[PDB]
Amino acid sequence: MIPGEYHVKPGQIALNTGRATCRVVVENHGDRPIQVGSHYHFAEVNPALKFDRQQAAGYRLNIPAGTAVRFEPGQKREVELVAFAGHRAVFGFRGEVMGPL
Amino acid sequence: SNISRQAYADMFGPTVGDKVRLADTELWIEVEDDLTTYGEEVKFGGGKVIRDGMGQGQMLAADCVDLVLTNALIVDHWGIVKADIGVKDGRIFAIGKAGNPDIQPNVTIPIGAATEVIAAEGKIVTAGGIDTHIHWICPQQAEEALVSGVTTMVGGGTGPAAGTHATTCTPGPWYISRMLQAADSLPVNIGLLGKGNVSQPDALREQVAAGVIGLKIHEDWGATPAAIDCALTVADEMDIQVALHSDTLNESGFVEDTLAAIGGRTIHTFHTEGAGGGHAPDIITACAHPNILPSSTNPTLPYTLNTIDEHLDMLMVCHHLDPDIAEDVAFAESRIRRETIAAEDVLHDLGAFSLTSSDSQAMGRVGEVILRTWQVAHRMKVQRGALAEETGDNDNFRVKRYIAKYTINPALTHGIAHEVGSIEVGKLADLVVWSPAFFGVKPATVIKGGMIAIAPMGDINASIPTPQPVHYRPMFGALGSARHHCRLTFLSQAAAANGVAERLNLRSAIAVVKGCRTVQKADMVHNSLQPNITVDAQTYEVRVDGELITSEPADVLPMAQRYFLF
Amino acid sequence: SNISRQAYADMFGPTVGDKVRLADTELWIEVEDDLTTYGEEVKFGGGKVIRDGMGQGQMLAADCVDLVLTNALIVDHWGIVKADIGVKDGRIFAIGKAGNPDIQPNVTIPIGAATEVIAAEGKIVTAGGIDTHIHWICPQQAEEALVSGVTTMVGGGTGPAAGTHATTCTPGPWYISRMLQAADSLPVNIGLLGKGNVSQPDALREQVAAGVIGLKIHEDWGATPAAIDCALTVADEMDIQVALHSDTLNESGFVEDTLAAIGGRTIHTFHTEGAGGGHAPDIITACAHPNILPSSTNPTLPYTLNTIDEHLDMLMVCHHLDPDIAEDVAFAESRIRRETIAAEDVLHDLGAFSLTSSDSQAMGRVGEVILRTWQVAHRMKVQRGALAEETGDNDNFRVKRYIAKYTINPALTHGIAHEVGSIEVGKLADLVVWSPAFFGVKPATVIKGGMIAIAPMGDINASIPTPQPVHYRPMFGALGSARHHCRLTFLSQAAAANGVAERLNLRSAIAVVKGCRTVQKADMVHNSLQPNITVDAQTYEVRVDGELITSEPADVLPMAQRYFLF
Amino acid sequence: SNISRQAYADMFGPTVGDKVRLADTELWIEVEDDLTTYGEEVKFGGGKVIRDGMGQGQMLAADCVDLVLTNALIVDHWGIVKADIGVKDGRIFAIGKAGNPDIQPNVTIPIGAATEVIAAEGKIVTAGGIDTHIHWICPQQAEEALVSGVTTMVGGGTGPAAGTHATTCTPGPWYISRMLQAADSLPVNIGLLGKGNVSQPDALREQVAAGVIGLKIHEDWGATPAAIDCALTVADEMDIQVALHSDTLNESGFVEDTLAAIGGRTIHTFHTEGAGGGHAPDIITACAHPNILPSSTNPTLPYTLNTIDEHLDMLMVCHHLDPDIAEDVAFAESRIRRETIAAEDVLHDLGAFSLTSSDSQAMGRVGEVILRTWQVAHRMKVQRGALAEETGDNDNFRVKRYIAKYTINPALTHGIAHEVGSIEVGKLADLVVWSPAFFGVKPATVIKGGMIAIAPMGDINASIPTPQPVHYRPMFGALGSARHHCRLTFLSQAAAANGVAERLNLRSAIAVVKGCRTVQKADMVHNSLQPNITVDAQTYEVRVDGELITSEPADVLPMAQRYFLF
Amino acid sequence: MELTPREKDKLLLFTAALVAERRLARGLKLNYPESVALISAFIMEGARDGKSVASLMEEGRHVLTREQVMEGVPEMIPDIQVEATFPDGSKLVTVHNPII
Amino acid sequence: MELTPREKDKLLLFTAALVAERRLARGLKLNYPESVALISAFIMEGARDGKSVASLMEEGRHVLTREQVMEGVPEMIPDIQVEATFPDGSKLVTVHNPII
Ligand code: NI
Ligand code: NI
Ligand code: NI
Ligand code: NI
Ligand code: NI
Ligand code: NI
C-alpha cells in the first residue's frame, strides 16, 4: 500500500494528431547554448540558429508540451515541427509576424 | 510524436482509464474523461507553455480568466474528470481547456496577461465543504474547519455560554446582530440559526428579520409539538430552514407524535442516528419520510472499537449523570446504542442518510467532517463490496455518493446551492486542492472566492516556501478587506429586504437563502433512499424490509495515525 | 417537598448562611441574602427548567433580556447575594429572579426566545476590574489585563519609548489621536492621560480637547509647584482628573510644599507609599487629606520576604545607579523603605488607601492587580484578625472593602462610575465569572458589554470544549465590529463636543468623563479614612495618632505556586 | 567644568573622532561631526534635562516636535553624524540640536508638552530598508522583513500560487485590486508590480490604471524582445518602472539582443549576477550600461563555501531537473557559476551593482537583505582593504556606499525617493534604532511613520519591559487605524487620477510614484560605476578592462552563529 | 509536516508536561497546571501506543498520587479530559478522580 | 534573546522532533510528521556543529530506515528541506529520498 499511488494504464499517447508536420536541420552557429520550448514560434528563435526559416513559418516543435530541445554551441540536429492551430495568429517573439499566418 | 502513459502521468497527472488511490484507504477513483487535446496541455514554469504569444494570449482582462488551475483531476457529484478550471470575478467561469486561441485548438478558458496560474497537475480538486451543524463556541473553529477543507459554516451560538455549549442557537436580535458583525472577521462563508423553541410566532419572525437563515428546535429549550408547529409555520412563510434535535425523553410524545406535529413539512433532522439527541431509541426511523433531510454528526462515524467507551463517558460529563445512580445508567443506555451506531454507517452507504456534519465541540469534531466521511466509505467498501450502482473496476459511484454528503446536499438543504456546494459554472470559487496521498486529511491549498485563504507554508525566511517547519498559515484571502470581498454572509430574504447589511455596516459580500421549503429527500444528490425502516423498542435492532442492518466495528482506520502528530 | 442543604448547594450553588472560601486564602464569604423563591430556580440543560412554556416565556425581544446569568453568587461593594442577573442591550438590566411570569412567581427578569443563558450556579460573579495606572508600553498588556479580570484600562503612552517606559503620558494631539485610533483594536475600555507637566495652560487645554480624560504630572518631566498649579487649574476648567507622581528629590520643595501647591484641589496620588515615586521619605502622609484620592501600585503589595531584594535591584536597573557609588546607594535607601512598605498594607486594611493599580511594566505587574489585592486582605486577616466593622463569623466586610479598591473607587476617581465599576442597573455589562477555587487568579468567563470577550478554551477540534490543553483564547466579543460595539473609548467633554470621534473615524462606542473635580476622600466606598499620620524623617517609622503602624513580611502567599506553571 | 571622553561616551554616546565597531564585523565607523553644544545635551529620566522650564519649553503643539530621538548616531548615505532627530506629523522635521530655546543655545528642535522621547544615546539610527524584489507568497513575509529593519516592500504576487512562487507578478485588475485591499493590513509601505509579459500595450495600461507602480518582465511568462519593447513603451507613457528577469535559455536571442530590444530605455535588472535568472552566462555585462539599474538578490551574497552546494540543489528542486539527465546537469552548470558569484561581491564593492534585495521565498531570504549587505562589505574589507575613496583610519566611505544599496538606491529606482529611502527633512519617519553590538542583525526599535511598529519586548506581566523572554512583538503602529495612518500604499499616477483609492475604499495614506523614466546609473548614490566588463563564453571568467575580477569564499561569517538560536 | 492548528495546540500541552516531568524528577510536590499537563500527556502517548480508551480511563488514575501533589490539588481536578489520535481515529479519554 | 519570528518558528520544529525522538526510543514505527520533524532537527543541529551542506545532504539519508517507519511513509517523503545558520550564514539543505 502506497498512499495516493497511481495505477496507470500501460501504453502510449499520440501527441498533436492530424496536424501538418515538417523536419528541418538546425545548427547553432553561436558560442553560447540555446534551448527552445515546445510552443515557441520556431521561425523567430535566436538568429544564431541556422535553418530554413521560410519552412518553419507558423510552426513549433513537435514535442511534449512544456519540454524543450537544447542546442549546445556548434551542435547540429534534425527536429520535427508541427503547425500552430486555433486562429493561426502570431504575436510576440521577435515581432516578425504580429498578425495572422 | 508519442509519449508513454507513465511519463505522461508524471508530467500532467493521470488521464482516461488511469486509477488513483484516495490517501491510505482502499478507495480507487478512475479518470472518466479528459477535456484536453493531447500535446496542447498548458504547463507553467521556466521555458514552459504559458508564455507571451504561446499558451498566453493578447486579450484584455475582460476577455480572459483571473485564475487558471491547470491539469486538475476534479472529483465532484457529477464526474471524476481531468480538466483545466477557469475562475473570473471570484466565480467559476468554465471547466475545460485553457490556453491561447491564437495558436491552440479547442480553447474554452483564455489565458492572458491578467491571469494567475495554480499548477494542479497530479492534484485532486474538490468543492469546499459545507458544515451545517456548527455551535459557535469559539471563533478558532473557523480556522480549524477551513484547514480541513470546509469553506461554509452554518450554525448558531454566542460564544462559550451554556446555551451555545448545548444548542446551535443565536438567541434574539441583539446577539444575531453582534454575531453577523463578528462574521466579517472570519475566513469562511457563514449563515446563522436562531432559537426556534417558542409557541408565539412573532418571537420567531423577529429573529428571521434580524438575519438568521434558519431556526434550530432543540430539546434543551423544549422540543414540544407546539414549538415545532410554530417554527415550521414561520419557516413556510419566510423561506428559511428548520433544524431539529427532538425530544429524547419522549416527554411530550414518541417519535410518531413529533412526525405528526411536522405534518409533512420540510425539515432537517440533525444527528438522525440519535446519540447526538432525539427520541430514544427510534429517531433513526425519520429517514423513511419524503420531507425529512437527514444528517449525521461525526463522533459515531464510522463505528469503531472505541466509539461506545468515549460516548458512554461523554454523555456522563455533558449532562453530569454519574455511573452510581441506576436511572442515569438507564438514560446512558438510552441515547448510546451499539445497534443504531452500527446501522448508521450502512444507511449512509445506501443513501438513506444524506448529509454529514460536525456538531462542533458539542458531541462533534470540527476538523473531522471530511476525514470521517471517507473513513465510513472505506469501511463500507471493505465490509459490503461494490455498490449496486457501480460501473467499472473502481469506486467512482461510491465516491460521488459520499462527496455529495458534505458539499451539494448541505447546500440544497439550507437554500444556498445557487452560490456554493459544487464545482459548477457561476458558483463562488471555493475550491480545495489535494495531493492524492493526503486526500481528505491535509489539503495543499484552500481557495475562498478566488483567493488563496489558507495553505501549508514553510519557513518564512527560507529561499523557497517548502523548507521546514511546514504548517498551515493564513494567506491574503484571509486578510482584512480582501477577506470581505472573498466570503459571503448569508441572510434571510426578510433581513436583506429590511437593509440589515446597511444598518449593521456589514463589510462582506451578501447572499440570500432561497428554496428552503421546496427541497425534499428526492432532491438529495445520490442519497434519496426512503427505506422501510423499523427499530425494535426492546433490543434496538434496526431492520429495513425485515432484514437486520448492522456492521462490524473497526480496530484500525486509514486517515489516522499515519498523518497526525498527536 | 424538601431537599437537604448539601444537595441544594451542589445543584444551585450556596444559599443564605452558607460560607465559601476564596481560592486558597483564609478569607470566607457568607451568603447574606438570596433573591430566589425555593423550588422556582431556573436551570438550563437537557430536560431542565428553561424551556418553551416553562422557565422560558412567549414575550417579544423588547420584553425579555438578551442574557441571563443563572444562580450567581454576586460579590460587590453593596452585598454578597445569591441572584439571577439580567443583561439587555449590553447593560445590566436587573438583579433578581429570572423566569417566565406565565407560570412562575416573583419573576423580575423575563426569559424568552431572545435570551441566551450562562449557568452561574456554583460560581462567583464580580464587576470587571479598573486599572488606572497603565503605561501603554505594548498592546499585549490589554489581553494580559483582560485575562486577569480587568476590563477598563486608564493610562498613557505611545509604545516602548523612554517617555512611556517612565510615565503614563500620551504627549500631544498627534500621539493622542493615534492612540485613540489604536484603542479601537483592543478588547478593554480605554481612557488616555496626557502630559501634565507644563507651566503654559494652553499646551494642556490642547491635549484635553484632543481627547485625554486626565493629565499625569510626573517628576521625570518636572513635578514642580508651577506645573502642578497649571495642571490643576486646567483640570478644574475641563472636568478631568490629575494623577500625580511627586518630586522624590525634594528639589523644588518638600511634601508640604507640594501639598500647598495642590491647594485643596482634587487629585489622584499614584503609588502613595512612595517606592513607585514621590517625596522621600514622606509622600505617604498625603492620605490624611480630604482632597487626595490615594492609590497603591502593586509590587509592594503585600509585604513579603523578597520585596526589598527585588526593589533594591529594580531601582538600580531602572535609573542605572550601580551599587559602587555611595550617593546612588543613599538614593536607593531613599525610595525603598521597609517601614513604609510594611505600613502600606495596614493602611489598605484600615481604608486609608482607597485604590489598587498596576504601574504596568514600569514598577508594576499588569496581570496581578486583583491577585495582589486579595493577598493583602489575606495577610491582614492573618495578622490583624477581624475588622471593627465586621458582623458575623465571616470576612464579608473586609471583602467589600477590598473589592471596592479595584472596581468602584478607581471608577469614581476617574469620572467613569456612571458607566462602569460595579454591578448596578444601567451600567455596562462588564462581568467576570469565577469558580471559587480560582477566585482572583484565573476566571471562568470574562464578559465585555454583554458578549464573552475571553475565556479558557480547550482543544478546538475536540468533541466538547473541556479537553486539554485549556488556555485563554479571545472570543467573539474581541472580534472586529462586535468588539467595537462592546467596548468604550472615554473622552473629555471638550473632545466629545468638538467631534473628535467623527474626525478620527473612531468605531467604538463613546462615553464622556464627568464629576472628576467634586470627588473627595469621603466618597471612596468603604475606604474613606483620613488618619493623623506622620513619618519620622530619620527612621522612616510611620505612626497614626502616635501609634507605630507596621506588619510582618510573608514567606509564602496563597494565589501563587498552587496555580501558575511558572 | 570638564568630563573625560570615556565618561562622556558612556552617558551620551560617542562624539567626533570616536570609532564604533559594527556588530562582530571588522567594519569601523568614525563620528564625522556632532551637532550638539557640549554641556547642553538633552537626556530624559528621573532628575534629568527634559523637564518643564528646563529642556522642555512652553510652546503649543504646532511649535514643537511630536517625537525627539536624543543623542542619535546617524548612519546614512550623506554622513555619519551625532545629532538629535525631530519628527512632526509622521515626517522628519530636523536633524540638529533639541531642547528649550528659553534657556538653551542653538536649539533647532523644540521640545514641549506635546513631545515624546526616544533615548538614542549609544545607539545607531538608520533609515528603514527598501526591498524591491518581493514575491507576495504569504503575508507573514511583512513581519519578517519589518523585524529585520525593512519598512518598504515592492513586489508582486497573489499568495502561494505557481505564478507567484516563480515571479514578482500580480496579474490583472482583479488581483491588483484585492492585493491593494490586503495591503492595508500589513505594517510596511507597499507598491505592487504587474505582469509585464504581453505584446498588446492595452493589457499593460489596464494593469497600471488598476494601481501597479511597475511591471515585471519574467522569462517564465516569456521574456522575448517583443514583450520587453511593449512593457518599456507603456512604462515611458505612464512613468512606472520595469523590472527584468531575462531569457536564461537564449531562446529569443543572446544578452546583446535583449539589450538592443531595451534600446537605451531605463530598466531595473533583477539578480544581475544571473543565478536568480538571466541570459547564461553573461547577463552580468548589463552593469556596463548607463540606462540599467542593477540589483543583486541575496543567496549569492557574499560568496561562501556552502553557496554552490545549496544553489546546485536549489535549482534541481525549483525546476525539477534531477541529476541523472545530462542535459539538466548542463542547465545546472548554466545558471550556477562560481566565476560570476565570486565577481558579484567585488562589483558591489566597486559600486558597479547599485542595489541589494531578497527575491523572497523564490531564491532569496526576506529577513536577510540588510545582514547579507554588511557581510559582503566585511568580506570585501578583509580581502581588498580600503576603498580608493576612503579618507581617514575608518570604513566610513565603504559604509556609505553599502547602506545606499538598500535605502536610497531602491527608492530612486522605483520613483519613491520623494517619500522614503533616507533620513532627510520632509520624508516619512521610517527609522530603525540599533544597538552597535546588534547592528544589521536585530534592531532595538522599528518606527513606521512616526509610531513604533515592532520592537523586542520582554514578559508582558513583568515589573519592567526587559525580563525574559524577549522577542519581537507588534506595537501600536501596527494596529488597525493607527497602522493605516503610518504606512503608505504607492499607486501609479493613472490609478491615483482615476480614484482607485476611493473605489477600493483603501484606508491607508496614499503616495504616487514619479521620476521612474529619468533615473539612470549616474544617479545611483555612491554606486554609479559603468565598468568595461566582459564574460568569457567558455570559462565564464569575468574581466574588467582585461583584469580578472574574483574573490575567495568565506568559511565563517560575522552576523551569523553568535546571534541566532537556529 | 503540514501541521494543522490542533497538532500545534497539542505541542503546547506536550511542552507543559516536560516542565512537570522535570520537576517531579527533582522530588517536588506538583501544582495544579503541572499535574493536569503530566496526566494529559501520558494519555496522548498511550493513544499513540495503541492502548484502548477503556484501558487509559483506568491507567490515567495511577500516574500521580495525593502524596506527589500540593494540598488541595486532587480536589481541584475532579476529572481530566484529552483527545488523541488512536489507531481508530480521534477519541476522548475522560479520567475521573485521577489523583487519590 | 531578541528572538525573531524565524527563530520562534524553528522552536516549533525542535519541539515536534522531541515528540518523535521519545516515540522512536519506545520502539514505535514513526509516522509522516514524526519522521519529517526528526530528520529536519538532526540537520539543524549538524549546521550548529559546523558541518558542511554537502555532508548533511548525505548524512540526512541515514537517520531513519524503512524498518523504523510506518508503511508508505518513505514514499510520502521524496525529500526533506530545512535551512539553518551555518558558520557561513543561512543555507538550505535538501535531502533526497531520505528513507530507504
Ligand atoms: Ni443536538
Ligand atoms: Ni449540536
Ligand atoms: Ni510613578
Ligand atoms: Ni507609572
Ligand atoms: Ni527572477
Ligand atoms: Ni524573483
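Following Swiss-Prot, chain C shows residues 2-567, kept in their order.
In case you wondered, yes, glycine gets a Cβ from its N, Cα and C as well.
Per Swiss-Prot, the features are:
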ACT_SITE  C:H320  active site, proton donor
BINDING   C:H134, C:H136, C:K217, C:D360  Ni(2+) 1 binding site
BINDING   C:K217, C:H246, C:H272  Ni(2+) 2 binding site
DOMAIN    C:129-567  domain 'Urease'
MUTAGEN   C:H136 to A  Abrogates activity and reduces binding to nickel ions
MUTAGEN   C:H219 to N or Q  Increases KM 100-fold; optimum pH is 6
MUTAGEN   C:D221 to N  Reduces activity 50-fold
MUTAGEN   C:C319 to A  Reduces activity 2-fold, but increases KM only 1.7-fold; optimum pH is 6.7. Reduces binding of nickel ions. Resistant to inactivation by iodoacetamide
MUTAGEN   C:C319 to S  Reduces activity 3000-fold, but increases KM only 3.9-fold; optimum pH is 5.2. Reduces binding of nickel ions. Resistant to inactivation by iodoacetamide
MUTAGEN   C:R336 to Q  Reduces activity 10000-fold, but has no effect on KM
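Those recorded positions from the list C:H134, C:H136, C:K217, C:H219, C:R336 that have a Cβ under 8 Å from chain D Cβ atoms: none.
Distances between the Cα of C:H219 (mutagenesis position) and those of the recorded positions C:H134, C:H246, C:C319, C:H320, C:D360 are shortest for C:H246. When secondary structure is read from DSSP and collapsed to three states, C:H134 (Ni(2+) 1 binding site) falls in the strand class. In this structure, C:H246 are the recorded positions from C:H134, C:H136, C:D221, C:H246 whose C-beta falls under 6 Å of some atom of ligand 3. Spatial neighbours are here defined as Cα atoms within 10 angstroms of one another, and by that definition the neighbours of C:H272 (Ni(2+) 2 binding site) among the recorded positions C:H134, C:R336, C:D360 are C:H134, C:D360. Listed in sequence order, C:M364 are the same-chain residues at least 6 apart in sequence whose CB falls under 8 Å from the CB of C:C319 (mutagenesis position). A 10 Å radius around the C-alpha of C:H246 (Ni(2+) 2 binding site) takes in these recorded positions out of C:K217, C:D221, C:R336, in sequence order: C:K217, C:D221. Separation of the C-alpha atoms of C:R336 (mutagenesis position) and the residue listed as 'active site, proton donor': 12 Å, rounded to the nearest whole number. Cβ neighbour count within 10 Å across all protein chains ranks C:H134 highest among the recorded positions C:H134, C:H136. Long-range C-beta contacts of C:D221 (mutagenesis position), restricted to its own chain and to partners at least six residues apart, with a cutoff below 8 Å, comprise C:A167, C:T168, C:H246. On a Cα basis, C:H320 (active site, proton donor) lies 20 Å away from C:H134 (Ni(2+) 1 binding site). Take the mean position of the Cβ atoms of C:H134, C:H136, C:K217, C:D360, the recorded Ni(2+) 1 site; other residues of that chain with a Cβ within 8 Å of it are C:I135, C:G156, C:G157, C:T168, C:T169, C:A244, C:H246, C:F271, C:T298, C:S358, C:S359, C:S361, C:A363, C:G365. Highlighted in sequence order, C:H134, C:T168, C:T169, C:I218, C:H219, C:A244, C:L245, C:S247, C:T270, C:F271, C:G277, C:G278, C:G279, C:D360 have their Cβ within 8 Å of the centre of the Cβ atoms of C:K217, C:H246, C:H272, the residues recorded for Ni(2+) 2, and are not part of that set. Every protein chain considered, the tally of other Cβ atoms within 10 Å of the Cβ of C:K217 (Ni(2+) 1 binding site) stands at 30. When the C-alpha distances from C:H136 (mutagenesis position) to the recorded positions C:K217, C:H320, C:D360 are tabulated, the minimum falls on C:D360.
The C-beta environment of C:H320 (active site, proton donor), restricted to residues of the same chain at least 6 apart in sequence and closer than 8 Å, consists of C:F332. Screening the recorded positions C:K217, C:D221, C:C319, C:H320, C:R336, C:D360 for a C-beta under 6 A from any atom of ligand 4 leaves C:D360. In sequence order, C:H134, C:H136, C:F271, C:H272, C:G277, C:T298, C:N299, C:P300 constitute the residues six or more apart from C:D360 (Ni(2+) 1 binding site) in its chain with CB-CB distances below 8 Å. In the three-state DSSP assignment, the secondary structure recorded for C:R336 (mutagenesis position) is helix. Mapped onto three states, the DSSP output places C:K217 (Ni(2+) 1 binding site) in strand. Taken residue by residue with DSSP, C:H246 (Ni(2+) 2 binding site) is part of a strand. Neighbours of C:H246 (Ni(2+) 2 binding site), defined as other CB atoms within 10 A of its CB across all chains, total 27. When Cβ atoms from all protein chains are considered, those within 10 Å of C:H219 (mutagenesis position) total 26, not counting its own.
Secondary structure at C:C319 (mutagenesis position), taken from DSSP and collapsed to helix, strand or coil, is helix.
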